[PDB]
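Take a look at the structure set out below.
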Amino acid sequence: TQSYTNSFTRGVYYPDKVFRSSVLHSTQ
Amino acid sequence: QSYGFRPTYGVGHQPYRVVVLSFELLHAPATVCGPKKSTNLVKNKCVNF
């Protein structure tokens, strides 16, 4: 069968390999 | 379609074997590296890492 749902807030990974702490870095 | 080669062809038509090396130098675990000798590690002292 098939059905729909709402993804909520999820599916966020680390784009880069560098390390951050208390950083509000944005990425595209 | 056919891409035949003849020795009688002049410059600009002779076959040109090409190899292109693609690099991804970035902040990531390094696997391919040059022939640089590794030295001992030192802490709490200014060095040119």
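Heads up, chain A uses Swiss-Prot numbers, so what you see runs 22-23, 27-52.
How was it done? The header gives electron microscopy, 3.5 Å.
Just so you know, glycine gets a Cβ as well, placed from its N, Cα and C.
For A:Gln52 to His, Swiss-Prot lists a natural variant annotated as follows: In strain: Omicron/EG.5.1. DSSP classifies A:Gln52 (variant position) as coil under the three-state reduction. Within the same chain, no residue at least six positions away from A:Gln52 (variant position) has a Cβ under 8 Å of its Cβ.
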